[PDB]
Number of protein chains: 2
Amino acid sequence: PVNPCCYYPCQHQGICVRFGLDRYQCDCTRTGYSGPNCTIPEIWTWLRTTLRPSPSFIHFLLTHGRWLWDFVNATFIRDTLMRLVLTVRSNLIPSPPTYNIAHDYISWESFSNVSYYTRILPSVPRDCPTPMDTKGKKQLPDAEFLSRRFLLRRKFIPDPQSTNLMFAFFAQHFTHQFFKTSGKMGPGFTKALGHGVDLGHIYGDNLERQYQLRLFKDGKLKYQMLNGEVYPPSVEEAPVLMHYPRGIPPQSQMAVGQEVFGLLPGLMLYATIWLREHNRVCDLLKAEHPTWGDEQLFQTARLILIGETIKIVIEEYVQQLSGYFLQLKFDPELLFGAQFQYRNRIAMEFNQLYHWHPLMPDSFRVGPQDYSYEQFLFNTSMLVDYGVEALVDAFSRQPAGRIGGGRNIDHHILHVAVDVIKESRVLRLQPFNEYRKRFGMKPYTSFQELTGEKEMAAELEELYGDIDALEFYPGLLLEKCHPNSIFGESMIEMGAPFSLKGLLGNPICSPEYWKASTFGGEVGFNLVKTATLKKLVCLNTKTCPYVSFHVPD
Amino acid sequence: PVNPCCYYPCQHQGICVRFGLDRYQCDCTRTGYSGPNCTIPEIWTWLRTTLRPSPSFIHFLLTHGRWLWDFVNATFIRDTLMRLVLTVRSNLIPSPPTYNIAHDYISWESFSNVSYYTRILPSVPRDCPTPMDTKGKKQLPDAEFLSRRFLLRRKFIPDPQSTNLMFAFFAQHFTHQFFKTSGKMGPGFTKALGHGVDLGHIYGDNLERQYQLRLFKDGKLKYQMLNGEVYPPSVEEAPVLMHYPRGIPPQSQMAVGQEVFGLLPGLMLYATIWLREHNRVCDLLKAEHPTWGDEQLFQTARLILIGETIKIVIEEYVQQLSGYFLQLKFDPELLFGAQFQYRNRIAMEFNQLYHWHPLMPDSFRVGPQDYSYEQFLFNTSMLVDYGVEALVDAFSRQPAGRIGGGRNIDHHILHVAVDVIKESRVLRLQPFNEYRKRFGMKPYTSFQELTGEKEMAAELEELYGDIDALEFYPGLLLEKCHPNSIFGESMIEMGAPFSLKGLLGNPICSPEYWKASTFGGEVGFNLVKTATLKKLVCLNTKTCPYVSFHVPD
Ligand SMILES: *[C@@H]1O[C@H](CO)[C@@H](O[C@@H]2O[C@H](CO)[C@@H](O[C@H]3O[C@H](CO[C@H]4O[C@H](CO[C@H]5O[C@H](CO)[C@@H](O)[C@H](O)[C@@H]5O)[C@@H](O)[C@H](O)[C@@H]4O)[C@@H](O)[C@H](O)[C@@H]3O)[C@H](O)[C@H]2NC(C)=O)[C@H](O)[C@H]1NC(C)=O
Ligand SMILES: *[C@@H]1O[C@H](CO)[C@@H](O[C@@H]2O[C@H](CO)[C@@H](O[C@H]3O[C@H](CO[C@H]4O[C@H](CO[C@H]5O[C@H](CO)[C@@H](O)[C@H](O)[C@@H]5O)[C@@H](O)[C@H](O)[C@@H]4O)[C@@H](O)[C@H](O)[C@@H]3O)[C@H](O)[C@H]2NC(C)=O)[C@H](O)[C@H]1NC(C)=O
Ligand code: HEM
Ligand code: HEM
Ligand SMILES: *[C@@H]1O[C@H](CO)[C@@H](O[C@@H]2O[C@H](CO)[C@@H](O)[C@H](O)[C@H]2NC(C)=O)[C@H](O)[C@H]1NC(C)=O
Ligand SMILES: *[C@@H]1O[C@H](CO)[C@@H](O[C@@H]2O[C@H](CO)[C@@H](O)[C@H](O)[C@H]2NC(C)=O)[C@H](O)[C@H]1NC(C)=O
Ligand SMILES: *[C@@H]1O[C@H](CO)[C@@H](O[C@@H]2O[C@H](CO)[C@@H](O)[C@H](O)[C@H]2NC(C)=O)[C@H](O)[C@H]1NC(C)=O
Ligand SMILES: *[C@@H]1O[C@H](CO)[C@@H](O[C@@H]2O[C@H](CO)[C@@H](O)[C@H](O)[C@H]2NC(C)=O)[C@H](O)[C@H]1NC(C)=O
Ligand SMILES: COc1ccc(-c2noc(CC(=O)O)c2-c2ccc(OC)cc2)cc1
Ligand SMILES: COc1ccc(-c2noc(CC(=O)O)c2-c2ccc(OC)cc2)cc1
Ligand SMILES: CCCCCCCCO[C@@H]1O[C@H](CO)[C@@H](O)[C@H](O)[C@H]1O
Ligand SMILES: CCCCCCCCO[C@@H]1O[C@H](CO)[C@@H](O)[C@H](O)[C@H]1O
Ligand SMILES: CCCCCCCCO[C@@H]1O[C@H](CO)[C@@H](O)[C@H](O)[C@H]1O
């Protein structure tokens, strides 16, 4: 017989449970609905469903009406709407986490073993006719052909919203502290056991590497001096595992928390910036605490860099990414009234969703020079040659690519987009419409409703055969964008819940930690509350370059 | 200079932070008070302080007035007070956890490394004059002399509240799933990384041992048949590390989740009962789910045994321990309105606090036979000889010892109480009065106010020199008891917050897990909601003996 859970009968976060040989039951508990399919709405849910404006309309209100938002930002309505964004979006992510690659049900092993990634929806069952359930073809399109035909950049499409490569390397640096997929254990497994903003891309994902990176004097990290400037130390001075070209000159390798940050100059740029910030904070703490040993000067400075990381990513990173006239705010006290679990567990869908390789340009313009991928990838001297001031200045002027819309990935890194499609089939992710229904959206009825477009949609209808068989990552990238925006509807309504739940589920946002004694007094606590990326760069440099998440006018 | 934090200046959960060379500041954030010492009360805190009845008066209301509580238990007030018990006590435990043996401050390492135990108050600083801070003698009393003079049983003092040895072996079995102190790593470190009711004393504290114990058929655990009765399997059949006498006959060893459960017959009694329960639940799930594999039948049955463990410990274990006419209730839905973190981290003070060795009798009466410690400790055939029916029947009739009051530990196990005092000095626990102030109680002004007694109090005043130098564990055990009760005030107000936070901080109590689909439908979910210890015994036996947490009339 056919597995009935292949039909995805349970609506609105209902739980399909097989009974007997061939039957099933949906668990409608606290879904807001009742009935066999969990489709009979309750009274409050019906009222809030008919009074619910569409996400595109909300994007219209938040991106227009500048006279209104100048009033909203100057009053308490800013705090009210910020609390609304946080609670409504993070309510949509399960905490405690539910499933993983091993278990399509709730288990103690899925809870306690943090080596897994979690997942929002279950896998497609093994006994389904179609690889995506019941609708579609008996085999799926070629990932190389989908990437070549629909995701490959032909002409560079710049982000209309003004996004930097300073933004894009910040997004690669920031997201690789909780995206470390284990090559040994396989897909669905992670080495980043913090599952969030722990800065394990700076201090290491385990304790032994952390002690290999620490100076053990004044709480500082180890470092080396080149041309009078502070850089991460050599692997000869900090002997820990760093991926590099086989046959480099170590004594020119640099040791940082993330094993792969040597492979790109912008990633080692940010690692240099944060290391300089760590030791500056250590100087500020030691001035105020002469009695502290090495551990307390270290751990409190780590908490300061964690806090100012979340400050910068909410009020500048997500601010630039949203385009909102509403000025976003990082205040953990906004959640002190609600029931909010201060935990995070990285989802595999959220790993699929941060493949923002369209941000990468055709070439890397640094002043008068223009470097190709072969000149930029794996390059080891460009950081020390130009300096952090000059690479921040050059990356904050070059435009980044638009994420959504399709057909904007360079061919040098298009292979990544290929593997993430193939990995999406290994992990048995559900169809794109099922993730739209899970994150509060209506499924698409046709491919041309997806793309807003005639050619690609019809060729996709030849490849997939049904809209209900479209895969997750191609659906996120081939979706139509909101007008003059970085990406489209599904990247909004799926990416924001994971990202904000990951930012305020950090325990430093809890009532138990969010106080001045945690950060060594009012000095470090105002370092968290006052952090910009301009202060992250220009306080750790000799000159202050142009530093921003957007291009200049 | 003298460390000012040695004086413990910060009151009401204030945080002592050293500034400069010799000064300090208290962090009064969300303490309810303000001022330099955090002693100036706010308006609401003053109102709730003057309107706060004493804990002894609350114990009087909860243990008397049977006509009133017969009305309360039949109405919604039972649900109201239970919510009040849960929210008020667990609010007193920090979640996320704060400190550990390494860090007397908040750190990311204290958060993420679950190998540590946590601690509620910081350690006594190393630069204090007195080992307990500032008040007391330059060295502390001999732990062997305190145990011999004040904790050693002379005549058996039975619990006036009626407590079984079925209770006491349940308390030893239950608490050794989150009390596994690492001999390799030392004090302050634990092997039980679940930090709560994970049943790792049944399924193992790591995954490899878990697969060594699983049958991998129908989700069951491995087992062996002796005299027609189901027992845990031999180590020859389940080859995993089990502590036993060097030179036993394995093929008569039994393999269970906890490495030390072979050393006592009552611990292996409970492990036998829970193993029979696991495979019974596997039969019930397989009847309803013919399609499930081995993993889902296993993990959901584990969640059923976790849930019915918490049901039994709240509505029978803590019920018998309290003596309340208020009938306690396990309903996680009581906390769905509040802000409650579904996490637990075992504290070292709570480890100090569950040393209930006074419960153990002078001898172990089994029917007509009466076994000594040398006949009962390490004995390997008594379980299979009498059977679980007969040992449950015999343990539910023999009285257990009163915990509080002092002078009630048998000499066979008095050495444990010695080491836990010495360990209390290794961990640098603060004085007993400081934990009274931390858990919402006034400190004692004298030793005779502590004991309600003349002789022991004066000899303690010769040994310690000041009431403010009394240690934690001796203060808990030498305290006066509430009238006709198992122990005294400080064991109430310290033990209940850890214990209830540990019971409902389990993620199965969260809104995300507490539903029927988690337990495989209404069958297992009613197995959680209907579990008694009589059902835990008599459904897994041929005959139903007397099974209770209290002696018969
Ligand atoms: C988070 O989860 C992951 C994934 O679950 C964990 O990583 C995996 O851990 C697995 C177990 O440690 C491991 O799988 C094993 O599978 C094969 C086959 O397993 C055998 O199991 C029993 C064992 O029988 C043995 O008995 C004797 C006793 O002494 C042994 O010497 C002898 O070798 C014999 O096999 C057999 O009954 C059965 O038939 C199988 O033969 C093992 O051989 C493997 O070596 C492996 O241990 C798996 O590889 C791990 N990795 C992955 C990617 O799955 C991870 O540990 C967990 N994290 C935490 C913190 O718990
Ligand atoms: C939870 O926390 C606990 C407690 O912190 C963790 O358990 C402990 O982990 C510690 C580190 O893993 C371990 O302490 C070590 O102490 C010293 C460390 O000194 C090292 O460094 C110096 C100098 O640097 C050396 O480094 C290079 C590297 O290649 C050497 O070759 C070279 O010789 C150079 O000098 C040396 O003096 C020293 O040789 C060390 O390299 C070591 O001597 C110890 O052996 C140990 O490694 C501690 O023992 C652990 N246990 C306890 C009870 O503290 C636990 O890991 C953590 N859990 C998690 C999950 O993170
Ligand atoms: C020159 C620029 C870049 C290069 C060379 C590059 C290269 C790669 C490669 C080779 C992988 C491994 C894929 C696989 O093993 O199948 C990867 C994964 C990934 N990429 Fe990039 N990428 C770049 C830019 C970016 C940017 C700007 C982001 C921004 C978010 C990003 C996000 C990711 C993520 C999240 C992963 C998954 C990591 C993991 O699973 O551990 N990439 N990238
Ligand atoms: C015949 C009965 C008992 C014996 C022989 C016994 C023996 C021991 C021993 C030898 C230790 C180790 C102490 C050390 O290494 O310093 C210990 C620890 C402990 N005992 Fe028992 N005990 C008994 C009864 C109980 C009971 C009924 C309880 C009920 C709660 C209990 C609670 C504990 C706890 C919580 C620990 C700490 C465990 C750890 O830190 O890993 N004991 N006991
Ligand atoms: C719940 O969903 C299932 C599957 O979507 C529905 O089952 C289908 O019902 C139609 C009409 O009776 C049948 O023609 C199909 O054969 C059914 N499919 C399966 C797999 O059972 C079911 O009707 C829905 N529940 C309700 C109340 O409408
Ligand atoms: C890595 O980047 C450095 C930039 O310092 C490259 O070296 C420069 O190359 C450009 C043109 O290729 C020259 O105009 C500069 O004068 C060079 N400067 C130095 C200091 O060498 C280097 O070629 C890059 N690596 C690779 C492999 O291309
Ligand atoms: C806060 O607590 C500290 C310590 O209990 C108080 O400081 C003591 O004050 C007395 C009274 O003058 C002195 O004799 C001691 O020498 C002080 N000790 C220390 C370590 O400073 C302090 O007075 C309290 N704060 C207030 C406002 O009373
Ligand atoms: C372990 O317990 C068994 C009981 O099952 C003990 O054996 C009994 O000993 C008593 C006297 O001590 C006899 O009256 C019984 O007839 C014995 N029964 C059996 C089946 O042998 C045994 O002695 C205990 N172990 C130790 C070391 O004392
Ligand atoms: C995919 O990675 C991310 C990261 C962050 C967000 C995110 N978090 O909060 C907000 C504000 C909000 O919730 O609306 C947004 C957002 C919203 C609209 C928007 O339009 C382009 C861009 C970003 C979303 C996805
Ligand atoms: C030390 O180990 C424990 C374990 C459990 C509790 C505990 N948890 O909830 C309640 C009810 C309550 O909160 O009052 C109690 C309790 C209260 C009074 C009481 O008098 C003898 C005995 C137990 C306390 C300590
Ligand atoms: C008028 C300005 C309102 C700002 C509040 C916006 C935050 C609410 O955001 C809402 O989150 C839901 C769940 O993720 C989505 O389903 C909705 O489409 C989206 O608008
Ligand atoms: C209360 C003030 C209401 C002003 C009406 C704003 C109209 C916004 O209209 C929006 O335009 C978008 C395209 O640009 C569409 O995609 C949205 O569905 C639509 O609601
Ligand atoms: C240190 C901050 C103290 C604030 C809360 C007081 C701590 C003790 O709160 C406890 O609540 C229990 C709930 O029923 C009562 O039974 C106890 O009498 C009471 O002591």
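Since chain B takes its numbers from Swiss-Prot, the residues it shows come out as 32-584.
The deposited model was determined using X-ray crystallography, 2.8 Å.
Keep in mind that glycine also has a Cβ here, set from the backbone N, Cα and C atoms.
According to Swiss-Prot, the feature active site, proton acceptor maps to B:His207. For B:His207 (active site, proton acceptor), other Cβ atoms within 10 Å of its Cβ number 19.
With a 10 A radius on its CB, B:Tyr385 (mutagenesis position) counts 18 other CB atoms from all the protein chains. The annotation active site, for cyclooxygenase activity is assigned in Swiss-Prot to B:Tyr385 on the grounds of experimental evidence.
Sequence-distant neighbours of B:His388 (heme b binding site) (same chain, 6+ residues apart, CB-CB distance under 8 A): B:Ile440, B:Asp441, B:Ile444, B:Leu445, B:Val447, B:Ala448. Annotation comment: Swiss-Prot describes B:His388 as heme b binding site.
Among residues of the same chain six or more beyond the domain 'EGF-like' (B:32-70), those with a C-beta under 8 A of the stretch's C-beta atoms are 76, 153, 155-156, 158-161, 164-165, 461, 465, 468-469. For B:32-70, the entry in Swiss-Prot reads domain 'EGF-like', with the evidence type sequence analysis.
Quoted from Swiss-Prot, the note on mutagenesis experiment B:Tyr385 to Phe is: Abolishes cyclooxygenase activity. In the three-state DSSP scheme, B:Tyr385 (mutagenesis position) is classed as coil.
Rounded to a whole number, the distance between the Cα atoms of B:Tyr385 (mutagenesis position) and B:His207 (active site, proton acceptor) is 10 Å.
DSSP states for the domain 'EGF-like' (B:32-70), grouped as helix (H, G, I), strand (E, B) and coil, give 4 helix, 12 strand, 23 coil. According to DSSP, B:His207 (active site, proton acceptor) sits in a coil region rather than a helix or strand.
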